[PDB]
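I have placed the structure first, in the form of structure tokens, so that the comments after it can refer back to it.
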Amino acid sequence: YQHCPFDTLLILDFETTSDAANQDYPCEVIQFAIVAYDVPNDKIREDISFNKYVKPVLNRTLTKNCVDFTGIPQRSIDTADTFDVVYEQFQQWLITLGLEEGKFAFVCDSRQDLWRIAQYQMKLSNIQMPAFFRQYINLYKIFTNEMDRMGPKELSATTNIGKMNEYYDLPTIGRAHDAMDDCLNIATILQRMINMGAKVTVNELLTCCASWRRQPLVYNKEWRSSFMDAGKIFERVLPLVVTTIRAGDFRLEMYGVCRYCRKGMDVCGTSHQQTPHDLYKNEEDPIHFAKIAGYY
Amino acid sequence: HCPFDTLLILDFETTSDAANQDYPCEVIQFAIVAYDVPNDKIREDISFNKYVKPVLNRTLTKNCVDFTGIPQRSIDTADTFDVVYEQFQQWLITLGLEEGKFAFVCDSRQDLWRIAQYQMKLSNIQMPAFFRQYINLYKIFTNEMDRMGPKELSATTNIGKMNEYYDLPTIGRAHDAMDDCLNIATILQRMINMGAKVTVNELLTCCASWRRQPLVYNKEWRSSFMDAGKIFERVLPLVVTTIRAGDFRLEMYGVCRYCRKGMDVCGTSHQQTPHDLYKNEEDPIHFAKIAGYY
Ligand SMILES: [Er+3]
Ligand SMILES: [Er+3]
Ligand SMILES: [Zn+2]
Ligand SMILES: [Zn+2]
């Protein structure tokens, strides 16, 4: 009677440097937050947690509109360690907790945290994308299936967390976009979803290849002022791409194996299989975030 | 009368973020235009114009791009200040100028008292004697309005007001360093021709007794240019001292006005370190911290 094949789910959330009006921005992690959920005992473990500020190297001074959005003050990032150091602490934390790779999974509220943010930051820091970041549970996508299954209803909230909270009629915990408060909301929503009979398992995988990247991107000249169109650019720039999987077709043994090429994930990923050369040739209108990360 | 054979009109643009004044401004454009004094000749063909790549804030905020007009690509293909600065140094020698016989000219005290001084802390370059005496064109202008009589001016910036007064057309666009530079040379020209005393009127000094007493702290300073000025004044080792029109003398290069020492001696340490400002690590001063002032 556990649909969820993992013993422990790790609710994950990143906050990043940003500049609202500009999507051609090299987001760097400024907050790394995780809270554990005990699957067999159905318990949110608020005492098993990871919560560190991260110091950027590219944009060391937080945009004012970034501190208003995230609530993070400049002092907390000036005393923080850089990402390579905070990432290694995280690695160390997993170890002390005795988590067997492939028997835990990360839970996020959208594709953004792992497909975009982890990938890009990891490129900046020259760290290989780990297997446990290459499969995950997009809780928003399970949520949308749960709506279809139980009955859609009118939602006024604008964020994924907000909507889920509204639909299950849960009270918002803390403030929006404070990473740890985001984690506790997600954990709570997740717990509610499970008690309502949802099957919570990995639904998104990161993959070297997609056939819709075979067709070149039809370029929007004004992509820098739109989150959606910038997403499309990120999709072509980043080596890995999101492939979905149905709940019944997922297997724990897929861990560490690329869904597309079937190679091990210590091999797959090391070079871009679909480099978007068509976007890298107009030297007059360059993509800043691709340049600064060394994609060209 | 004006004791310099050649005047160098210097302007900087920096990284910024309009609504945050606790910001580590970095040079992104460095422009200079020569002015021949004996020939009264603005020399547009003797110039320095370079973009500079930041290291703290590599991505220009949108509002910085809007304000300065500089696009991200021009900064991504540029060298860092240390390289651009050695280029500037190399360019100087090209001009064959006699030591202490040229002076810099700015529209305000910002370019050299704040921007150069701070950038040069970041880059670990010693503040040069020729940046510790300069001509603040606006102060002279202020004085020219007493002599020649006032006007009600609706213009908004130092360069704007001066152009309005001397009834001069705006050259190029505001906040392009070179465009700023040309307007300043042009204004400088009319001023001299209308009878202005043009000389070094501002000196950079190790010490001033108005930093003896701690600053009256304003919790909301980060949203005000004026109030952030006050804290910049305490953080930076060198402070602006004023010298009257007739009083400057060529051989003041480069001895510090306060302590009378050579400007290789005076200059190394901060003689008035504002310890009282560096005590509340629940409200720290970001620009002082990234620069290593504490
Ligand atoms: Er978040
Ligand atoms: Er300027
Ligand atoms: Zn693959
Ligand atoms: Zn001195």
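Numbers in chain A track Swiss-Prot; the residues on display, in order, are 3-298.
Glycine is no exception: its Cβ is also placed from the backbone N, Cα and C atoms.
Taken straight from Swiss-Prot:
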DOMAIN    A:12-192  domain 'Exonuclease'
MUTAGEN   A:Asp15 to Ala  Reduces DNase activity; when associated with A-17. Abolishes DNase activity; when associated with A-17 and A-115
BINDING   A:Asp15, A:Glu17, A:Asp184  Mg(2+) binding site
MUTAGEN   A:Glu17 to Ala  Reduces DNase activity; when associated with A-15. Abolishes DNase activity; when associated with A-15 and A-115
MUTAGEN   A:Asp115 to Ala  Reduces DNase activity. Abolishes DNase activity; when associated with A-15 and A-17
MUTAGEN   A:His179 to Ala  Reduces DNase activity
MUTAGEN   A:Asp184 to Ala  Reduces DNase activity
BINDING   A:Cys210, A:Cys260, A:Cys263, A:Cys270  Zn(2+) binding site
Those recorded positions, A:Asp115, A:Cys210, A:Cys260, A:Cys263: which ones have a Cβ sitting under 6 Å from ligand 1? none
C-alpha of A:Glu17 (mutagenesis position) to C-alpha of A:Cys210 (Zn(2+) binding site): distance in Å? 25
Within the same chain, and leaving aside A:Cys210, A:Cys260, A:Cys263, A:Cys270, name every residue whose CB is within 8 angstroms of the centroid of the CB atoms belonging to the recorded Zn(2+) site, in sequence order. A:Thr209, A:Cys211, A:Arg261, A:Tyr262, A:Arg264, A:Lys265, A:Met267, A:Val269, A:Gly271, A:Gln275
Near ligand 3, which of the recorded positions show up if the criterion is a Cβ under 6 Å from one of its atoms? Options: A:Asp15, A:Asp115, A:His179, A:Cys210, A:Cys270. A:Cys210, A:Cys270
Measuring Cα to Cα, how far is A:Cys263 (Zn(2+) binding site) from A:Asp15 (mutagenesis position) in Å? 28
One residue among the binding-site residues A:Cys260, A:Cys263, A:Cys270 has the fewest other C-beta atoms within 10 A of its C-beta, namely A:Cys263
So among A:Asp15, A:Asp115, A:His179, A:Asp184, all listed as mutagenesis positions, which is physically nearest to A:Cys270 (Zn(2+) binding site)? Use the C-alpha atoms. A:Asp115
Counting across all protein chains, other CB atoms within 10 angstroms of the CB of A:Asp184 (mutagenesis position) number 28
If you count Cβ atoms within 10 Å of the Cβ of A:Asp15 (mutagenesis position), leaving out that atom itself, what do you get? 28
If you compare CA-to-CA distances from A:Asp115 (mutagenesis position) to each of the recorded positions A:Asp15, A:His179, A:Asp184, A:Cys260, which comes out shortest? A:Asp15
Residue from A:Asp15, A:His179, A:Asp184 whose C-alpha is spatially nearest that of A:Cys210 (Zn(2+) binding site), among the mutagenesis positions: A:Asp15
Quick one: of the recorded positions A:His179, A:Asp184, A:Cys260, which has its CA closest to the CA of A:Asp15 (mutagenesis position)? A:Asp184
Helix, strand or coil by DSSP: which one applies to A:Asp15 (mutagenesis position)? strand
Between A:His179 (mutagenesis position) and A:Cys260 (Zn(2+) binding site), what C-alpha distance do you get in Å? 31
